[PDB]
Amino acid sequence: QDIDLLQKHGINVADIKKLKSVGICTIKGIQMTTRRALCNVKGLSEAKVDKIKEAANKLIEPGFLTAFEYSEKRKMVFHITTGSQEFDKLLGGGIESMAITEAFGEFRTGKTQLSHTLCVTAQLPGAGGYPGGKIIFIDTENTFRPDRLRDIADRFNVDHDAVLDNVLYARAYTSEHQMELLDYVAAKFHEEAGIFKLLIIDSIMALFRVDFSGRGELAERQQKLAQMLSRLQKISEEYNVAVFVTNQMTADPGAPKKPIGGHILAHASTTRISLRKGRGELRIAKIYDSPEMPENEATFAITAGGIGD
Amino acid sequence: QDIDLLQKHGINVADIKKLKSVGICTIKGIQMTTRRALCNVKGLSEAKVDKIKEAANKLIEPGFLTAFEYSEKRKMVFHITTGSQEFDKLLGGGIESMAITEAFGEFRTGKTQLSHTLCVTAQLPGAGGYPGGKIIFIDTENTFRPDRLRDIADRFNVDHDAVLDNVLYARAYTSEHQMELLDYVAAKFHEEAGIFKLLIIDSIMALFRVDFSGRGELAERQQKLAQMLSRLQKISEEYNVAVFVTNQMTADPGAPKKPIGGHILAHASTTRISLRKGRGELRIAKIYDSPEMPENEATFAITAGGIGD
Amino acid sequence: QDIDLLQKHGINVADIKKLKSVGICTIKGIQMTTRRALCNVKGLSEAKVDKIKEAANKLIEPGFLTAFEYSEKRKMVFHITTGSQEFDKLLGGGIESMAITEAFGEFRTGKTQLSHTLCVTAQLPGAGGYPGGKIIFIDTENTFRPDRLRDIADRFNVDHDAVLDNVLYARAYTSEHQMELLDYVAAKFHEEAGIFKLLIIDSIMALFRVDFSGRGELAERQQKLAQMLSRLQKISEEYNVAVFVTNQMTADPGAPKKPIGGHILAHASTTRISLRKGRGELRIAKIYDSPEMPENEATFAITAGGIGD
DNA sequence: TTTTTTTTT
DNA sequence: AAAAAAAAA
Ligand SMILES: Nc1ncnc2c1ncn2[C@@H]1O[C@H](COP(=O)(O)OP(=O)(O)NP(=O)(O)O)[C@@H](O)[C@H]1O
Ligand SMILES: Nc1ncnc2c1ncn2[C@@H]1O[C@H](COP(=O)(O)OP(=O)(O)NP(=O)(O)O)[C@@H](O)[C@H]1O
Ligand SMILES: Nc1ncnc2c1ncn2[C@@H]1O[C@H](COP(=O)(O)OP(=O)(O)NP(=O)(O)O)[C@@H](O)[C@H]1O
Ligand SMILES: [Ca+2]
Ligand SMILES: [Ca+2]
Ligand SMILES: [Ca+2]
């Protein structure tokens, strides 16, 4: 899986450790970089980069899979449950495995309570043979109270010390620190192959809407957000992990609410779960922009223990 | 149809297998390449390429067809239906057969639901004697859930295993991998003559808007998109297949929405179908830039089963 | 903690006093500024700012803390009590230490009486080993009667002259004077390290709702309020101090009351305490938007001596 | 050719 | 039941 199949196929050793300096560590990682962004890396020409692409092209089929073959090749995908069976039948078993899942709400709709539940119920063996693994959590506002994890872990009856161990944690401080933090994500997914299951970014747009002005720096903002969302799509298919992201809302005095991000974020997201408030601690959850499931509604219970019924 | 009529017309055998190395496999394929791009191929001079163009020019008429002759010669064209009779009377029978058809929407307007329907209703014998054939699908975002094909195939009452067999599938990963994937398309159209009917690119501009910067690399981007769209126009007339492409949108703070691509994509496209959202699961479809049909509107129903009424 | 670790790591002396001119005085302060807002400062290029970010990156771990490590690293946080044990069991021990706490009421609900109590009960050694320290108070309406502090200090039996000494005071006059007053806050937190515990802004939105018009200058107002609230989040984690803010209310003729600020203020606030009036001098306090504590209610007594039972 | 922001009473 | 303004690559 890692880059040593090219040594027996016409590539010497003096560039394998030079390609590993930028972040490329997988054979499919060479399939995902352009030939123009392999020259501006630190010390390679145009004459010797052509013989790397023909070296990698013999290892994977450059052909056309039949749709019957892709049906079995779409059995890598797991479905990570939420904590309530009314929210998983809505989503269709849980969260997808090679995709980006969005969720947005007003202000008290339970976004990080949905995030804090997933830090517990992804370490548990669910349906379909999903084994469970460790969890990357990139917090961005402040909200990673870890004693709330010890409050949800008791209703699933798991040990306290062995549920606070599989959650790796790192806080971003600005918009570019959120982008340079994805390099250590791709390394930790790669050096320990097969024991990571999801990646949670607590809010993508909580730092872009503050580090940029209004109409002046709008075009640089969406051209920097698109470079980040495409990198997350490649990470979620390199190592087959789920991605769950949340974002906030804004008003509309031109005509009520709508999520921020624009058309860049709405297109690059696979599923979007709207969230609003009901009576007491019930919450209503709709479905926006799903490839498979239709638009229905469900109900929550944000109790001590995350999401319930 | 293939290149062996030149052997009896002054061309030896030592270049026929040398022209087949680049991709030229048809007599009309020599009519579509320049005399300047036949020298930079791998091993031919200027003195021996002149005697190939005079060898091919005696086989097809270098004259002027009367418009009465071209009327019968425009009876190769079929029309592939959508799934609703309100959307085919708008388009004028369905999708054109020697052309490029575009469709763009906001984010939930049902673009890949329109694409997933065409993977089923092109294997069915429709009106005008259209027999039905296999389907090339080039996905670019992630969205080729094949179990949705088993959900539309039941409302047309066809067998499940014989509808998952005629869909060949390949995913592009970068912008140049999307261009080098068209070589295997032209070979698979050629080696099995007459059993392919359409080609679907899921999004052209979902990879160009991310692999290029703003005003810096704008001119290289549109000069690489124009090389791809012209290649698709030649493929759609070599083997007489339909081309259906989709693309996304952007805002306009200078003055609402407009499709990306610029003037290169709007000129090289034959028909453009705008798509917006109505109440519930109704959608409204307009017509932009059609050579034949006027500007009208229709209505959809994106149910389990693709497009309905 | 201050910026002298870079002198032994490839940074000369000619920019350390030039970075101190804008406000950057801590090693983590370089972790919180962008690379784009380090060029427009007064005299630095793009070629010499790259070697500052690599100089600071070796000092702190650019890695991933385990959640067991972050549990001990969340023991910096203290909890500043209010004055009644019914309001601290509701909040969960008191006010948070790395967060922004909001409180809103109708007009007589006791917002500045809640603020005037905190100027006294933060100089007292409470539970959990909280030592007590000095207090920054940014008043914005007019309401900092200091003889009310001598009325609450007697029920805690502390000396009068040594409770009027630890309260530094400054009044803002317009919206931008409220923003330029935070520069002297960050300097006074830095030059006397470890003897400041909270920062009180008396009202954020008492000056934004008057210096701006209706729908005309709405977008500039929320784009200037978001620049201020993010700066307060960084201050509250640079030096580990609490932030307590209050704001007012408005009606709703479209359909009763709701707090001003919009979705910018509701998202950037960590905890919100609603306040209403009961019979006599009892007041009722609810909880809006808390990461840890559920929605319950309590009771007050605004007597001579601040908040009681 | 590119790119959406923001509730008041 | 009514009210709009914002630009740089
Ligand atoms: N232990 C708990 N038991 C019950 N409800 C709780 C508990 N902790 C928090 N809540 C509720 O959960 C809600 C807060 O959810 P939260 O995860 O903060 O959503 P949020 O949208 O991220 N808030 P914000 O990030 O500011 O927009 C509030 O209604 C709290 O009252
Ligand atoms: N089985 C189904 N029944 C009914 N509606 C469905 C079904 N599956 C998906 N939908 C709806 O179809 C819409 C999604 O259409 P889609 O094909 O994703 O358009 P799209 O523009 O390609 N989305 P995107 O590519 O991100 O822009 C959503 O409104 C879904 O709720
Ligand atoms: N010495 C005192 N003893 C008891 N109650 C007092 C005393 N001084 C003031 N109050 C009460 O405190 C209340 C005013 O508290 P205050 O914190 O000023 O509310 P407020 O919300 O700030 N008013 P405003 O700023 O205009 O919204 C009134 O009900 C007064 O009667
Ligand atoms: Ca939150
Ligand atoms: Ca799609
Ligand atoms: Ca007051």
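Residues 22-276, 284-337, in that order, are what chain B shows, numbered as in Swiss-Prot.
The way this entry was determined, per its header, is electron microscopy, 3.4 Å.
Heads up, the Cβ atoms here are built off N, Cα and C, so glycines get one too.
According to Swiss-Prot, the protein has these features:
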- B:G126, B:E127, B:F128, B:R129, B:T130, B:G131, B:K132, B:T133: ATP binding site (BINDING)
- B:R230 to A: Abolishes binding to ssDNA or dsDNA (MUTAGEN)
- B:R230, B:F233, B:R236, B:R242, B:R311: ssDNA binding site (BINDING)
- B:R230, B:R236, B:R242: dsDNA binding site (BINDING)
- B:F233 to A: Abolishes binding to ssDNA (MUTAGEN)
- B:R236 to A: Abolishes binding to ssDNA or dsDNA (MUTAGEN)
- B:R242 to A: Abolishes binding to ssDNA or dsDNA (MUTAGEN)
- B:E258 to A or Q: Decreases octamer stability (MUTAGEN)
- B:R311 to A: Abolishes binding to ssDNA (MUTAGEN)
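Counting other CB atoms no more than 10 Å from each candidate's CB, the recorded positions B:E127, B:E258 peak at B:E127. Closest to B:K132 (ATP binding site) in space, going by CA atoms and restricting to the mutagenesis positions B:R230, B:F233, B:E258, B:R311, is B:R311. Counting other Cβ atoms within 10 Å of each Cβ, the recorded positions B:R129, B:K132, B:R236, B:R311 show the lowest value at B:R236. Residues B:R230, B:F233, B:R236, B:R242, B:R311 are recorded as binding ssDNA; their most distant pair of Cα atoms lies 35 Å apart. Listed in sequence order, B:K132, B:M270, B:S302, B:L303, B:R304 are the same-chain residues at least 6 apart in sequence whose CB falls under 8 Å from the CB of B:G126 (ATP binding site).
Put simply, B:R311 is the one of the mutagenesis positions B:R230, B:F233, B:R242, B:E258, B:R311 whose Cα lies nearest to the Cα of B:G131 (ATP binding site). The distance from the Cα of B:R242 (mutagenesis position) to the Cα of B:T133 (ATP binding site) comes to 25 Å. Fewest other C-beta atoms within 10 Å: among the binding-site residues B:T130, B:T133, that description fits B:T133. B:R311 (mutagenesis position) carries a strand DSSP state (E or B). Of all the recorded positions listed here (B:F128, B:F233), it is B:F128 whose C-beta has the fewest other C-beta atoms within 10 angstroms. Using a 10 angstroms CA-CA radius around B:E127 (ATP binding site), none of the mutagenesis positions in B:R230, B:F233, B:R236, B:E258, B:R311 qualify. Between the CA atoms of B:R129 (ATP binding site) and B:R311 (mutagenesis position) there is a gap of 10 Å, rounded to the nearest whole number. With respect to their backbone Cα atoms, B:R236 (mutagenesis position) and B:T130 (ATP binding site) stand 30 Å from each other. A break of 7 residues separates B:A276 from B:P284 in the model, with a C-alpha distance of 8 angstrom spanning it. Nearest in space to B:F233 (mutagenesis position), taking C-alpha to C-alpha distance over the binding-site residues B:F128, B:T130, B:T133, is B:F128.
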